[PDB]
Amino acid sequence: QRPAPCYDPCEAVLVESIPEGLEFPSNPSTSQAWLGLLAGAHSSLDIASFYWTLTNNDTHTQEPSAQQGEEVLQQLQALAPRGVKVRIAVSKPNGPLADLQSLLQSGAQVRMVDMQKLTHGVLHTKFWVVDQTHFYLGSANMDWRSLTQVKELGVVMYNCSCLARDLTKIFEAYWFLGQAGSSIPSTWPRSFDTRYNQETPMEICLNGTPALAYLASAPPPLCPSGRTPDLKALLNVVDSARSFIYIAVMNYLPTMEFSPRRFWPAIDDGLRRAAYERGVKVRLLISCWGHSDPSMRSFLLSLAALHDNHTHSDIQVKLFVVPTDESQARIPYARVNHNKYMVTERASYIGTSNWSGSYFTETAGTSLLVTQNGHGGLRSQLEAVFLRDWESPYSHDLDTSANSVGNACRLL
Amino acid sequence: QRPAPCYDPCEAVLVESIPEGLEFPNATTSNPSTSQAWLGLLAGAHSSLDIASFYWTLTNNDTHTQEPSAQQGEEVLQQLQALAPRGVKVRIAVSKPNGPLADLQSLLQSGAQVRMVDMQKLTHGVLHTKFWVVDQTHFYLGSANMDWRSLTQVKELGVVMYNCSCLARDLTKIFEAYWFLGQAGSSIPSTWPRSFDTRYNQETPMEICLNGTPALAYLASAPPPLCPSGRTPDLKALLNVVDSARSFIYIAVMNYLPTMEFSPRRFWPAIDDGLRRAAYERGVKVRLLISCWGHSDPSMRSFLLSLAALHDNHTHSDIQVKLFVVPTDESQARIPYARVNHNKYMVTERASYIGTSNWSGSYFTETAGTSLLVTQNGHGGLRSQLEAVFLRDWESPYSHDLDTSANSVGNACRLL
Ligand SMILES: *[C@@H]1O[C@H](CO)[C@@H](O[C@@H]2O[C@H](CO)[C@@H](O[C@@H]3O[C@H](CO)[C@@H](O)[C@H](O)[C@@H]3O)[C@H](O)[C@H]2NC(C)=O)[C@H](O)[C@H]1NC(C)=O
Ligand SMILES: *[C@@H]1O[C@H](CO)[C@@H](O[C@@H]2O[C@H](CO)[C@@H](O[C@@H]3O[C@H](CO)[C@@H](O)[C@H](O)[C@@H]3O)[C@H](O)[C@H]2NC(C)=O)[C@H](O)[C@H]1NC(C)=O
Ligand SMILES: *[C@@H]1O[C@H](CO)[C@@H](O[C@@H]2O[C@H](CO)[C@@H](O)[C@H](O)[C@H]2NC(C)=O)[C@H](O)[C@H]1NC(C)=O
Ligand SMILES: *[C@@H]1O[C@H](CO)[C@@H](O)[C@H](O)[C@H]1NC(C)=O
Ligand SMILES: *[C@@H]1O[C@H](CO)[C@@H](O)[C@H](O)[C@H]1NC(C)=O
C-alpha cells in the first residue's frame, strides 16, 4: 500500500551561484534564496553544513565579494533572538569557528558531528530546513566564496511541509549523532523511519502538477529501514534512463578516494551498462581546477574510449573550468564548479556529494529525486542548465591544451 | 578435511601448433607439436578414448581443399579409425552441426561411438570444449579443435598430462556429463547424480605430483547448469587466479569482450572488473594479448582501449594491450579460416590457467568449456613455461600496439 499523499502547494526553484566574471549567452542566485528564507523564517531553522567561512576574517581576506556572505551570517544572527529556534550541525573542524561561536552567543545551538570516529567520514551534507515548510538542498557550503566566486547548484522547495519533515528526520539523525556520548544504534528509533523511498516515492503537487519526490541519505549506517540509500537512488536513476544521462559533478572517481586503496566500479559499471545495453547517451561534465585529483584523468579516458560506432555506445566527457584573472587568483580556494546533479529524460537527482565511494559508504550526504510526467518542470530546467554549461566555452575535451583554458587544471 | 592425495607420476607437457611460416629466435624453448602429442597418445591408447570437440574437419575433403599441410590431420584421423577395431573404446561428443560430418561417419563405422550434444536447446550455447582422455591415465586439454588447420595453419596451445589417473578420471566426470547430455530424451537435472560430483575444486585442489614435485591442480567447468555441487565454475576459477595475483597477470586469448557476444544485449564486466581491481588495488601488471584476423569482432577494439587508458603514473596501474596477428602470404590466404592465434590461457607469478573458451559472457554462462588450474611452489615448471611462451609471443614481431597500421601487419585485422 502506498503511503499518504501530500497536499501542500510545493514549488521547486533551481538556484545557482554564478561566479563573478562568468558570462553566458536565468535562475535566482543562492544568496537571494538564502536571504529570502532567512527573512521569512518564523519558527525554526535546521542547517546541515560542512564548514563555516562566511566573513572576510574567516578566510583572512578583504574581498568585497564576501558582502553577500557577510550579510547572510548577520541575518542568521538575527534568527534566534526573534523567536526562531536555530539548530546547526557541522562536521568536526580543526579549530573553533568564529561564525559558530557568534551564532552560539546569538542564541543558536551548534553541535559538531565527529563522523571520522563513527563511520570514518565527514559531515559533507549541506541543506537547510526552514519552519518545517521550506528547504534548500544543494552544493553551496556556508561559505561566502560559495555565493560569488564558485559555481553552485541546488534546489529550493517552498511550501512543502511533508518533504520538509522528511528532511528534518535526517537532520534529527545528525543532531542525535552530535551528542558527546552518542553512537550509531543497531536499529534507529522508529521516529526516524520514513515511508517514502524509491519503491514508494512521495506524491507531491509540484508547481500545480503531480510528481513523485523523495530523499535519499548516506552513509548506510545513517539510514533507517525505510530510507533509500543514496547510492541505490543514484543507480536507479542511472538504470531507468532510456534516452540520455547528463551528469555534472566536481569529482568523479570509481575508487575509494581515501583508504588500503579499493576499487569501486558501481557508478562506472552502471554508466557502461546504460551506454551499451540501452544505447543511452551519457554526457559527463567534470569540474577541474588546481586541486583536482590527477588520477581522475585515466579513469575518465577509460569511459571516453567507449564512444564507438560498432558498439553504438555514446559516452562523452567534458571538463568545466572557471576562468580566473590576476585579482581572482588571489582569492583562496575559489573559481570552481561545485555542482552535483544528474538529469535524464524522465528523472532528476540533486545531491550534496561528489561521485566516489567514500561519499556513498562513509561520508554523510542527502539527495533529492524528482520524477514528473510533464513536458518539463524541474527536470527541463536542470537539462537546460546542463546544456548551457556543456555548450559554454568553458567546457573542453580531454585533449585540450592547458594554456587556453583560463585557469589551472591538473587534468589537462 | 582435505581429500585423499594422488600418487600417480603426473607429467605436464606444453604442446603448441605453430603455423607454417612463423619464425622465432634461437632458443625460444620449443615444445612438442600438437600433432606429435596426438599421434603418441593414439599410438599408446589401449583401453578407451574420450574426446570433447567443437567440430570435425580433419581431411582436405571436409574443407574442400587440396593442401598438403592437411597431411598431419588426415594421419590423426587414420589413427583414430584404427582405435576401435583393435579394442580401444572410442566415445565422441560433438556440438550439433547443421549437416552430417564425414569424419564422424567414418569413425562410426570404424567402431567408435559418436553422440551429438544440442547445447542450443539446453542452455542456448554450443559444445565448445576440446579435450582428450586416454585410458583414464593421460589427457590433453587445449584450444585445438578436431581440425587439420589446427595442426599446421592455426596457432594453438594446450597441455598434455601423462600418467595422472586421478585427474583423468576427474575429467572423465565432465565427459560423462557431456555423454549423458547426448542422449535423445535427456535434459539437465536439477541435481546431478552423485557419480558426477567431484571432491577436488578451488577450495580443496587435488594434490598431484607434477614432474617429481608436489602441486595443487583442479579442473573447472562451464556453464553452471553443467556443474555438479563440488565442481568449481570456470568463471570462479579464473577470477580467483586474477584476484590472487600479486605481481603480474599475463592473458593470451583469441577474443576478449566484456559483454554477451550473442544476445537483448547484456553488459558483462566480471573479468574486466577483476583486471581493473588487480591493476589498481594491488598494482598488478596486466598484459593482454588478443588475436586479430579478418573475422574479429570490431566492437572488441573500443573496450580494449578502455583498458589501455588505465595506464597512468598517478594511479600506478600498469595495463598494456597488444594484438597478435599471424602473417599470411599469397598461398596461405586461400586456406579458409586459418592463420590465427587460438590460445586461451592465463599465467601469473604463482598460478597457471589453461582453458578452451574465449573470454566473453556466453562461454561462462551458456557455452560448455573446461579449464585446468595448476599451482606449484617451485622455481620454474609449468607456470614458468607458460610465462616463457607468453613472453616469446608478446615480444615477437607479430605483436603490435593498438595504434599500429593494418598494412604493415601481414594480415587483415579489423581491430587495426
Ligand atoms: C616435465 O616432464 C615432461 C615429461 O617428462 C617434460 O616434457 C619434455 O619437455 C622437453 C622440453 O620442453 C621436451 O624436449 C623438447 O622437445 C622438442 C620436440 O618435442 C624439441 O624441439 C626441444 O628442443 C626439446 O628437446 C620433451 O620432448 C618433453 N617430453 C615429452 C615426452 O614430451 C617437461 O619439459 C618437464 N617440465 C615441465 C616444466 O613441464
Ligand atoms: C608415462 O608413463 C609411461 C608408461 O606408463 C612412460 O613410458 C614407459 O616407460 C617405461 C619405463 O618405466 C617403459 O616400460 C614400462 O614400465 C612400466 C613400469 O615402470 C610399466 O607399467 C609399463 O607397462 C611399461 O612396461 C615403457 O617402454 C615406456 N613406454 C613409452 C611409450 O615410452 C613415460 O615415460 C611416462 N611419461 C610420459 C611423459 O609419457
Ligand atoms: C515553479 O514555481 C516557482 C515559484 O513561483 C517558480 O520560480 C519563480 O520563477 C519566476 C520566473 O518564471 C521568477 O520570477 C520567480 O522569482 C521564481 N520564484 C522565486 C521564489 O524565486 C518556478 O520557475 C516554477 N517552475 C516551473 C517549471 O513552472
Ligand atoms: C508559499 O506560500 C506563501 C503563502 O501561502 C506565498 O506567499 C508564497 O508565494 C508561496 N511560495 C511561492 C514560491 O510562491
Ligand atoms: C640456441 O638453441 C640451442 C638449441 O635449442 C640451445 O642448445 C642453445 O643453448 C641456444 N643458445 C643459447 C645461447 O642458449
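Quick note: numbers on chain A are straight from Swiss-Prot, i.e. 72-96, 101-334, 336-488, in order.
We read in the header that X-ray crystallography, 2.7 Å was used to get this structure.
Quick reminder: no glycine exception, Cβ is built from N, Cα and C everywhere.
What Swiss-Prot lists as active site, proton donor is A:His199. Taking the Cβ of A:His199 (active site, proton donor) as reference, residues of its chain lying under 8 Å away and at least six apart in sequence are, in sequence order, A:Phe125, A:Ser166, A:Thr428, A:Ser429, A:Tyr435, A:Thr439, A:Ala440, A:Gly441.
Secondary structure at A:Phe436 (Mg(2+) binding site), as computed by DSSP, is helix. The annotation Mg(2+) binding site is assigned in Swiss-Prot to A:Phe436 on the grounds of similarity to another entry.
Helix, strand and coil residue tallies for the domain 'PLD phosphodiesterase 1' (A:194-221), in that order: 3 helix, 12 strand, 13 coil [DSSP]. Positions annotated as domain 'PLD phosphodiesterase 1' by Swiss-Prot, on the basis of sequence analysis: A:194-221.
Remote same-chain partners of the domain 'PLD phosphodiesterase 2' (A:409-435), defined as residues 6 or more beyond its termini with a Cβ less than 8 Å from a stretch Cβ, comprise 90, 196, 199-202, 212-216, 220-221, 224-230, 293, 305, 308-309, 312-313, 315-334, 338, 340, 342-343, 363, 365, 367, 396, 398-400, 441-447, 454-455, 458-459, 462, 465, 483. The domain 'PLD phosphodiesterase 2' annotation in Swiss-Prot covers A:409-435.
Here the residue is the original one, but Swiss-Prot notes a mutagenesis experiment at this spot, A:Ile163 to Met: Slightly decreases exonuclease activity toward ssDNA substrate. A:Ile163 (mutagenesis position) falls within a strand segment according to DSSP.
For the mutagenesis of A:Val230 to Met, Swiss-Prot gives this note: Increases the exonuclease activity toward ssDNA substrate. The structure shown keeps the original residue. Within 10 Å of the C-beta atom of A:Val230 (mutagenesis position) sit 23 other C-beta atoms, taking all shown protein chains into account. Under the three-state DSSP scheme, A:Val230 (mutagenesis position) falls in the strand class.
Taking a C-beta cut-off of under 8 angstroms and a sequence separation of 6 or more, A:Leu306 (mutagenesis position) has the following same-chain neighbours: A:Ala293, A:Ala342, A:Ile343, A:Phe436, A:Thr437. For the recorded site, A:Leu306 (mutagenesis position), the DSSP three-state label reads helix. Under mutagenesis, Swiss-Prot gives A:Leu306 to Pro with this note: Loss of exonuclease activity toward ssDNA substrate. Forms aggregates.
Neighbour count (other Cβ atoms within 10 Å of the Cβ, all protein chains): 25 for A:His414 (mutagenesis position). Looking at Swiss-Prot, you'll find the mutagenesis A:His414 to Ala noted as follows: Loss of exonuclease and phosphatase activities toward ssDNA substrate; when associated with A-199. No effect on protein stability.
A mutagenesis experiment is reported in Swiss-Prot for this position, A:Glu421 to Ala, and the note states: Loss of protein stability; when associated with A-206. DSSP gives A:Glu421 (mutagenesis position) a coil state; it is part of no helix or strand. With a 10 A radius on its CB, A:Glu421 (mutagenesis position) counts 15 other CB atoms from all the protein chains.
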Practice task
List only the single closest residue to A:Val230 (mutagenesis position), chosen from the mutagenesis positions A:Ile163, A:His414, A:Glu421 by CA-CA distance.
Solution key: A:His414
Fill in the blank from the handout: Filtered by Cβ under 8 Å and at least 6 apart in sequence, the residues in the chain of A:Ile163 (mutagenesis position) near it are A:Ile122, A:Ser124, A:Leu175, A:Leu178, A:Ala183, A:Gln184, A:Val185, A:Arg186
Practice task
Taking only the Cα atoms, work out how far A:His414 (mutagenesis position) lies from A:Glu421 (mutagenesis position), in Å, as a whole number.
Solution key: 23
Exercise for the section: Measure the Cβ-based neighbour count of A:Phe436 (Mg(2+) binding site), defined as the other Cβ atoms within 10 Å of its Cβ. Expected result: 26
